[PDB]
Amino acid sequence: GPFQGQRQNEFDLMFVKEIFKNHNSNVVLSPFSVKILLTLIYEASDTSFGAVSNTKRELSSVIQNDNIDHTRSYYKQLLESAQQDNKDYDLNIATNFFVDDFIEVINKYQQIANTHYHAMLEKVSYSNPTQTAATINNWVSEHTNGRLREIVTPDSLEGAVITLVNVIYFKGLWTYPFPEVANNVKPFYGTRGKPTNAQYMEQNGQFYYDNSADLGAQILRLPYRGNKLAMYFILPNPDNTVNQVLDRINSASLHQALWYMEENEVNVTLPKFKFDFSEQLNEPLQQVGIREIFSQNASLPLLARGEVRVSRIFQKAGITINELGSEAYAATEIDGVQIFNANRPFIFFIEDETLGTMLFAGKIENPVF
């Protein structure tokens, strides 16, 4: 069943809103993974001792009671709950610092990064951007089972000394798969311009659902097999846009909107989509107040043997939904109805329902499959 606790998603929702407001395209990212990146940077900073600085201060809403033992066990527990090896789904979060030749990585830091944050550090030579780009891109492929093939070009490494890269990959099956229909194209009414077309899937089922008066949107939950993950969809009522619904969403208002959902008979129509989304996170992080780590006053003394700072942060994520699930092509197993018909733009997210973790967040402006 749905998560009954309070999600620690204040930062997640803030950062998601910043990304969405600046891209007029489909978007998908992993807000939880962004917090992992920020916490690794926190761990690398001198500031992080229970000592003060604008770095320690700004990385705040991501750190746990500014107590490092708690921070490690917290993020470690959430990473392991999400990525738990199991027969039902495959989820992998991968994170690497790619560090220039001349930098000496502190061993105790590689230890903490691997153990608590399931992150690693590798040496490269930025004096050879071409070789380095190849190294980073092959790492992306290897850690996403080829779902993602590249994330940087030589040009995006220009001037870099440390690049922090995160990717995420997820394969899963719907608990309730859609019937497969060969031909089901219909119009899709995008936010701007004339309608486009999409390929749709439709079923009747019992799902947690509500038409939220507060948000001005319908909300729907489709669970994946494994008793852990579910995808939520927030579909603005026709009177409202994704941007208007976004402005209404915050931790408390999303808490209540999900709280109001209950199991209903629902006829669900969703457009199929497959896409990926890559971004350098420097600019959006700066926009939401995380600035000191990109400043001339930044340092990483607990990562790099002594001043260097993170040059660029990249994140990439791919997402697919079809009748069977996400990256799914086989399924060993197959009047008061409410109607949820997503033929206009909507928001979605995938959550660990045992802990509240916002593992994926995205929006569909033009679904292409």
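Going by Swiss-Prot, the residues shown for chain A are 27-76, 78-333, 339-366, 375-409, listed in order.
How was it done? The header gives X-ray crystallography, 1.8 Å.
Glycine too: its Cβ is placed from the backbone N, Cα and C atoms.
Neighbour list (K198 (mutagenesis position), Cβ cut-off 8 Å, at least 6 residues apart, same chain): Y116, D117, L118, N172, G357, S358, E359, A360. DSSP assigns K198 (mutagenesis position) to a strand in the three-state reduction. According to Swiss-Prot, the mutagenesis experiment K198 to C carries this note: 6.7-fold reduction in CLIPB9 inhibition without affecting the interaction with CLIPB9; when associated with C-359.
Where Swiss-Prot documents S358 to E as a mutagenesis experiment, the accompanying text is: 3-fold increase in peptidase CLIPB9 inhibition. Does not affect interaction with CLIPB9. For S358 (mutagenesis position), the count of additional Cβ atoms within 10 Å of its Cβ stands at 24 [all protein chains shown].
Annotation of the mutagenesis experiment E359 to C in Swiss-Prot: 6.7-fold reduction in CLIPB9 inhibition without affecting the interaction with CLIPB9; when associated with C-198.
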Exercise for review: Where the model skips 8 residues between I366 and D375, what's the CA-CA distance in Å to the nearest whole number, could you check?
Suggested key: 24
